[PDB]
Amino acid sequence: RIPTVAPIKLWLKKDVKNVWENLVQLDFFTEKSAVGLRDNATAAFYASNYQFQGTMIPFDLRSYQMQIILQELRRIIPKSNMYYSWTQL
Amino acid sequence: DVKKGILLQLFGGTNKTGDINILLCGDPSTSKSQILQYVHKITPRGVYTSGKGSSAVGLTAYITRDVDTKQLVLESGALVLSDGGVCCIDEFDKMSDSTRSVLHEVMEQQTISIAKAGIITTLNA
DNA sequence: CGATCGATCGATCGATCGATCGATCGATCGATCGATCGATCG
DNA sequence: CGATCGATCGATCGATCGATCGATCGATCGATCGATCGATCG
Ligand SMILES: Nc1ncnc2c1ncn2[C@@H]1O[C@H](COP(=O)(O)OP(=O)(O)O)[C@@H](O)[C@H]1O
């Protein structure tokens, strides 16, 4: 949509890994069926004994679900933001 | 509310240098048919039409070319007879897709353009 | 003498798929129309 | 000089079969949770 002139960076897939790690920790994302904090010690024992597939599959293919739906983003995100126009489908 | 809008249909808008169309959706026992019967019997030269009772050339006038004078002639149609009036269509859902298709130009541009062998012209409806 | 741990099995949630069916959009073979002219007749 | 059937080929419509698609019944293994238990050492 920016016209070409007669004679914005796409960040590398490796650099985006840090951004993904940041967002996964700040709980904007969540693993597909993440139970999260278990209720009691016995449940924590059975959880730590088991090995979830989501922790074994590669960083690029872990399934996630979203906590802030796009509508909430359009409510919150300022319209002065460059990427705001994409808060709609 | 049904009374007002259908009355507002008879009043109409204001054409300038205007028609209002209404659809009735409801269970098949509530006063739908009776009002449409009244409208075409209270408006000048209204036409009563149904889904299977009409065709694509039912609302559209059959334009043909004369066999001796070779001029263009028209044999009238439901949407041509009721020019300036009100056309009542029952079972508007059950209208054939081909018949339903030609409504778009009629409802928005009030014209019927036909392009067939030897005939290229547009009408007003 | 018992307290800690790493492995195994049964059971269950669920995410998914194959077999089957009737319903929706469309290609297209068949019926009809039409336009000029020709052959028979008055 | 005019009126009545005939054959042909393009053009149009339409109806019929078919291609395409969303849905449910039957199944099942991927993922996980908990119980079982054999093994290890304070
Ligand atoms: N609100 C109403 N006022 C008067 N008559 C009504 C009303 N609702 C239903 N009816 C009666 O129910 C019948 C429905 O017939 P009609 O509306 O013509 O076709 P349909 O049965 O398809 O709706 C009419 O004969 C009408 O007298």
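Note that chain B carries Swiss-Prot numbering, so the residues on display, from first to last, are 535-551, 560-667.
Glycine is treated like the rest: Cβ placed from N, Cα and C.
Over in Swiss-Prot, the protein carries these features:
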type	residues	note
BINDING	B:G568, B:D569, B:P570, B:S571, B:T572, B:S573, B:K574, B:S575	ATP binding site
MUTAGEN	B:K574 to A	Loss of MCM2-7 complex helicase activity
Entries of B:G568, B:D569, B:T572, B:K574 (recorded positions) sitting next to ligand 1, with Cβ under 6 Å as the cut-off: B:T572, B:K574
In the chain carrying B:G568 (ATP binding site), residues 6 or more apart in sequence that have Cβ under 8 angstroms from it: B:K574
For the recorded positions B:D569, B:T572, B:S573, B:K574, B:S575, the one whose C-beta sees the most other C-beta atoms within 10 angstroms: B:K574
Helix, strand or coil at B:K574 (mutagenesis position) [DSSP, three-state]: helix
Additional residues around ATP, ordered along the sequence, whose Cβ is within 8 Å of the centroid of B:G568, B:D569, B:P570, B:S571, B:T572, B:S573, B:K574, B:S575: B:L566
